[PDB]
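J.: Please find one structure pasted underneath; my questions will follow.
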Amino acid sequence: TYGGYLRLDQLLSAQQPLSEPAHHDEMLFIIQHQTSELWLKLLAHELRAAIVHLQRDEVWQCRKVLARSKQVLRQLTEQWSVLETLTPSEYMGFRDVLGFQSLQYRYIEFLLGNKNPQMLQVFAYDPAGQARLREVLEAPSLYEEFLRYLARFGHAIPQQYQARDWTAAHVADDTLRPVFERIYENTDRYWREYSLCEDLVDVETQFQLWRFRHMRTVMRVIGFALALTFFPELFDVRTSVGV
Amino acid sequence: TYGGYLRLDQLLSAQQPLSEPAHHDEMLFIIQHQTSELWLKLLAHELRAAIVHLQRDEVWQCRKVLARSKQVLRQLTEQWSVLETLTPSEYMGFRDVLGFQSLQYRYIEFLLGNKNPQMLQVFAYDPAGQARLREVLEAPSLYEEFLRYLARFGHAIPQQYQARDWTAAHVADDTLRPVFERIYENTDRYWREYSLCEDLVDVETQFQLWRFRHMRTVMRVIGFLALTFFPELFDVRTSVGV
Amino acid sequence: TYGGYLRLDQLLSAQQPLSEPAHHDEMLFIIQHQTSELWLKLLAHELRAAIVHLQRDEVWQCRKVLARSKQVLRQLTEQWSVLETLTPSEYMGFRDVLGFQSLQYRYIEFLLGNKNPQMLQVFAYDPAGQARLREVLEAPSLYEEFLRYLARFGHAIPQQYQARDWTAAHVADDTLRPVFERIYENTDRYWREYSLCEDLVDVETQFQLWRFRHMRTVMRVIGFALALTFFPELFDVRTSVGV
Amino acid sequence: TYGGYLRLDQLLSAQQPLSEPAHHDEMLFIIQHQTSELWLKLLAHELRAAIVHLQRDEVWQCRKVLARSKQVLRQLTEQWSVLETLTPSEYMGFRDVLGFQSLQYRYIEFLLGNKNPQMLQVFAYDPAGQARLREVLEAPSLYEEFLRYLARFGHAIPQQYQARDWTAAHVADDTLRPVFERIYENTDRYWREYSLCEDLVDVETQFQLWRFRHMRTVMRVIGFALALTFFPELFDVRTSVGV
Ligand SMILES: [Mg+2]
Ligand SMILES: [Mg+2]
Ligand SMILES: [Mg+2]
Ligand SMILES: [Mg+2]
Ligand SMILES: [Mg+2]
Ligand SMILES: [Mg+2]
Ligand SMILES: [Mg+2]
Ligand SMILES: [Mg+2]
């Protein structure tokens, strides 16, 4: 049965609004958070595949899970259009019963390299999950594996990337500029690398839009935009390409 | 708690892939349909509110929930953009599944008006869900509660819409044509009706688009649209030059 | 004739890339600015209708020119997805031939209330446009007409808004809080006002989204922001409504 | 200068309403079709390149231009969202225009292979334009230059694709079935062909949505076959690829 394979009775019975007279607009609020959380589960799943592909020098496949990841990210961004229909007037009606962090979101941020050892606490409330979270904190990021990939093929990548303490969020590296300069200037020769650099900018960019949208919705519903970056050098290089 | 208010342990434990050496793209298949089903649940919730508001002549309240419905419908449509990344080569790896309806989906169509009693039988199981169909099947459609709305305000609505066998899917009626003709050719006096009409044309189009996408996505994955909910609404376009 | 009514010969004859050996990616770059510029012309047109409607107290007409404005604004936003495909490497090719402000953009910004008397002189060259621009600079904004509208129907709008120097950009006014506070608190009595507030929030939000996309594309293309606001009190009210 | 590079004086003087009295909604009608027309111009420009790259066996390159091409087709589709705000009430106001086809639209159907000689004598007016149509009418389609790409790398391709009357619209070839069957059934070896296959299914699908959309907006504005298919066996193989 369609309902049986997708476990719809379980899925469709996870919505328990807790407002006194059952406010009409509470449902939107729940669903919206639930669809998002499910997409976060798909994202992590694909992204994990990409890291393995890179590790095994499998470009097209890894490129074939990053393409999907972008689509999913574009969805996490599109969904805000519906929550935008929630007005302050409607929110007053059930906001009361509320008082909010996502272990899946943090997982995704850890995966892209934005690591923060302090984040492990506040989550050891789920050891099994905190364990999955710790595993990522201790291993290279998507960006770092990309770099470990470049070194495996003749690109001047600083030795410290072969092995260091991965638990510290990567720091912008000047010595990386020329590596990315050479790639963009010779595209015929470095087409594989070139394609991957662009896929990564897409991923970090679609991701920024998602965070920005998120903040505008919070403004219009609850009222009173960071500048963090995942791939510094890929963005910095823009100012020097074409020496 | 975040995870407690949303029931995340239950939600995120509803993904049961079943491949014997387990397949990678299977997960996409699942969560694709589950988020879709989740929006359908939110869509019905709003659509019902639209009917109640319509019965009370609460025009602005009604027009609104429809606005949200339009937005939800747009999401159901835009959403196929990720399933389209599933290739026949990938699908082979787990195609050994079934061959696939959707009670929730059917509920919305009944609600809009495409009534079909023969459907109640494809869900011989879980009579609670089957009971939901029957209950909405006997009530007037979203479109029909609109015609009764118009009757309450002096428009030439045929008597039969006051009471009849709601089980039978609406049938296009030529006698409505002049009613919508007066509305579109005098938009200032009838702005409320005018706006609701356009709201309805939006909901059908968006829905139509969604069905079209669904079919095109099926074409590329598995390999080898005349229904119309509000006929008179689309028909009048042809003669609104009176 | 389809081609003659739209004046397509004139239209498809306005693309003159000046890259030395005709660089393949210049075309995207030009039409991109052009479609954007055509949408900006439609926007100003509708927005102008909106001002008139509000002055004449015609709510639903106002509303339904504002509904289209949102769509056009969403178009200016979506459009960036195509320019994002322009890579630094492709940009290098014709980068060196171009050496960039829109009079229609500033017109749109003036309309919404972000008035800046200094802009005038930067357009001393097409006195015709400068004059169009001055007309707007001197008249109340879309937002200001909205407030003047509320004053016409029993809302405690400060007397000063009946007449003053519209040359200065609107300044956040805290005496406006209780006015917008009361609206959101009895949706039933103020449904008209309630809807316009939300249409206005939509317009500023969609507009912010557009400015953000713009900036992210500049980053991925040229590399190395402003949190202005058009309707302050409509956004500030979020924090008090209901307490 | 900005307005000089883009030729805005010409671009923004290409809107000639014909209403007397001037009708508010005529503008939307015009800019809607002109912006659409500009994108088509960029769409052709990229497609022609995709062909040349395909001729040169330059896979990644033919492929990038196709990605941008997909983005442009998406814009053409998403774009009807603003014309849907045009209502029968408004349309009556200027309806008196004419009973209405795009030379460029046909140029692109031809490029994709849906060729038709009777479709020439209908642009009976600027020969130079119908000339652009013929030049492509007798040239292989994007799909056919693809089939020839496949022939060069050892794929069982019928001889006729080597040379024939290109003026005729492709006819679904059953002997192509086992060819695509092998590519899909062994993606690692044929990753490039596998990629190009999928890229084509995207272009056709996005185009299908664009056509469906157009028809739906026509339905809601004016009043009362879309069974064409550019790459048939590509869609047909889906039903037989079974290990
Ligand atoms: Mg299962
Ligand atoms: Mg529940
Ligand atoms: Mg819940
Ligand atoms: Mg399951
Ligand atoms: Mg496919
Ligand atoms: Mg003309
Ligand atoms: Mg030019
Ligand atoms: Mg400017």
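Following Swiss-Prot, chain B residues are numbered 23-121, 126-250, 267-284, in order.
The way this entry was determined, per its header, is X-ray crystallography, 2.7 Å.
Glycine residues also receive a Cβ, built from the backbone N, Cα and C atoms like all the rest.
Looking at Swiss-Prot, the entry for mutagenesis of B:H55 to S says: Decrease in catalytic efficiency using L-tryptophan, 5-fluoro-D/L-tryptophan, 6-fluoro-D/L-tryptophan, 5-methyl-D/L-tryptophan and 6-methyl-D/L-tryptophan as substrate. Here the residue is the original one, but Swiss-Prot notes a mutagenesis experiment at this spot, B:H55 to A: Decrease in catalytic efficiency using L-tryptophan, 5-fluoro-D/L-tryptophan, 6-fluoro-D/L-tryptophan, 5-methyl-D/L-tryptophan and 6-methyl-D/L-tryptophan as substrate. As annotated by Swiss-Prot, heme binding site applies to B:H240.
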J.: Roughly how big, as a whole number of Å, is the Cα gap between B:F250 and B:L267 that 16 unmodelled residues would have to close?
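T.: The gap of 16 missing residues is bridged by a Cα-Cα distance of 16 Å.
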J.: At a 10 Å cut-off from the C-beta of B:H55 (mutagenesis position), count the other C-beta atoms across all protein chains.
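T.: Summing over all protein chains shown, B:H55 (mutagenesis position) has 19 other Cβ atoms within 10 Å.
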J.: Just how many other Cβ atoms lie inside 10 Å of the Cβ on B:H240 (heme binding site)?
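T.: The answer is 17 other Cβ atoms.
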J.: Between B:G121 and B:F126 there is a gap of 4 missing residues, so what is the CA distance across it in angstrom, to the nearest whole number?
T.: 6
J.: Report, in whole Å, the straight Cα-to-Cα distance of B:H240 (heme binding site) from B:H55 (mutagenesis position).
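T.: Each residue's Cα considered, B:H55 (mutagenesis position) and B:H240 (heme binding site) end up 11 Å apart.
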J.: Secondary structure at B:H240 (heme binding site) (DSSP, helix/strand/coil)?
T.: helix
